[PDB]
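*Asks:* Can you read through this structure? Questions will come right after.
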There are 2 protein chains.
Amino acid sequence: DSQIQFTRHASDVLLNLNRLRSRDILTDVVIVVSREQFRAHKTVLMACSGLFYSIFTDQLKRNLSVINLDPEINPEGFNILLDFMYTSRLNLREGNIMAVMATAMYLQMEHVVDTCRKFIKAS
Amino acid sequence: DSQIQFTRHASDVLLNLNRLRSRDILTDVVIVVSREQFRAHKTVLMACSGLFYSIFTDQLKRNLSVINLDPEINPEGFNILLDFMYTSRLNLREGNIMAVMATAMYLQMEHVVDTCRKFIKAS
Ligand SMILES: CC(=O)Nc1cc(Nc2cc(NC3CC3)n3ncc(C#N)c3n2)ccc1N1CC[C@@H](N(C)C)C1
Ligand SMILES: CC(=O)Nc1cc(Nc2cc(NC3CC3)n3ncc(C#N)c3n2)ccc1N1CC[C@@H](N(C)C)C1
C-alpha cells in the first residue's frame, strides 16, 4: 500500500518462529508420522498446509494437541516439508523427490506440488 | 543455502497469520492498552518485539493470557506496531511519528525505532 515496507520483516519473523520451534517455545501440537513425532505451532501449519488449515479451522479439532497422520506418510518427506514451512527452503533431491511430492499432495501444499512437477521435468 | 528458495513464502505465511488474527483463530493473548484490548498470537509478538520476547520466553510468564501494558502507552501507536508485526507495513505520519517511536522503544523494536529516526530526519 502507501505505508513503509520492511522487505526483510516477513523472513525475519519466520526465522524467529523456527527458533521458537527449535526450543519448543509455545509449540502446541505433536504430529505423529509412523514411528516419529514432530512438534510445531498450529498457526504455522495452518498458514502453510491446506490439510492442517482444514483440520484446525474447524472448532471440532481446533484444540487437538496430537494429530496422527496417515501411516503411509514417511517421516523423511514430512520433515523436509515441515522445515520448508519454517524456512522457505525446500530440500528436493533425486533420492527424495517422489516421497516429498506425494507428501505435499497429502498436506495440500499446492505451490510445493507445482515446484516438484518442475523438478521431475528438469531432471 | 543449497535448497530451493521460495521467495514469497515468508510473506505468504505472514499474510495467513494476519488472516488468523482477523478471525481470532488460535490467538492466545489479550494485550490491554489503556481502555483498549488487542488479541494476538504470542509467537508473533515474540518474533517481533524484544519486550514480548523477554516476557513470554520466561517460564514464569509463558502461559499468561492477559498482558497489561504500561498505562502511558497510547492504543494508536500500539495498533500501528501490531499491524506492522503482522504485515511488514509501517504507517508513519507526521501526526503519529512521536507516539509510534516512543511505543517502539517500549516494545524494544530496534529496526522500527531506527526507521522512525530516519523519518524525523527526512521531515
Ligand atoms: C482445503 C483448503 O483449505 N483450501 C484453501 C483454503 C483457502 N484459504 C486459507 C488458506 C490458508 N492456508 C493454507 C495453506 C494455504 N489460510 N491460513 C489462514 C487462513 C485464514 N483465514 C487461510 N485461509 C484458500 C484456498 C484454498 N484452496 C482450495 C482450492 C485449492 N487449489 C487446488 C486451487 C486452494
Ligand atoms: C531484550 C531481548 O530479548 N533482546 C534480544 C533478543 C535476542 N534474541 C531473540 C529475539 C527474538 N525476537 C525479538 C524481536 C527480536 N526471538 N524470537 C525468537 C527467538 C528465539 N529463540 C528470539 N531470540 C537477540 C538480541 C536481542 N537484543 C539485545 C540487545 C538488543 N539491541 C539493542 C542491540 C537486541
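Quick note: numbers on chain B are straight from Swiss-Prot, i.e. 6-128, in order.
Header entry for method reads X-ray crystallography, 1.4 Å.
Placement of Cβ uses the backbone N, Cα and C atoms for every residue, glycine included.
Swiss-Prot feature annotations, pasted as is:
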type    : residues        : note
MUTAGEN : B:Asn21 to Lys  : Abolishes interaction with NCOR2 and HDAC2, no effect on interaction with CTBP1 and transcriptional autoinhibition; when associated with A-116 and 376-Q--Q-379
MUTAGEN : B:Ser59 to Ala  : Abolished ubiquitination by the SCF(FBXL17) complex
MUTAGEN : B:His116 to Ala : Abolishes interaction with NCOR2 and HDAC2, no effect on interaction with CTBP1 and transcriptional autoinhibition; when associated with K-21 and 376-Q--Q-379
*Asks:* Reported as an integer number of Å, what is the Cα distance between B:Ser59 (mutagenesis position) and B:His116 (mutagenesis position)?
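*Replies:* B:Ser59 (mutagenesis position) and B:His116 (mutagenesis position) have their Cα atoms 17 Å apart.
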*Asks:* Of the mutagenesis positions B:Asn21, B:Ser59, B:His116, which ones put their CB under 6 Å from ligand 1?
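*Replies:* If the test is a Cβ under 6 Å from any atom of ligand 1, the answer is B:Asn21.
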*Asks:* Which mutagenesis positions, if any, among B:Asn21, B:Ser59, B:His116 have a Cβ under 6 Å from ligand 2, given in order along the chain?
*Replies:* B:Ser59
*Asks:* Rounded to a whole angstrom, what is the C-alpha distance between B:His116 (mutagenesis position) and B:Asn21 (mutagenesis position)?
*Replies:* 23
*Asks:* Out of B:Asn21, B:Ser59, give me whichever of these mutagenesis positions has the highest number of other Cβ atoms within 10 Å.
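*Replies:* Compared across B:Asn21, B:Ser59, the most Cβ atoms within 10 Å surround B:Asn21.
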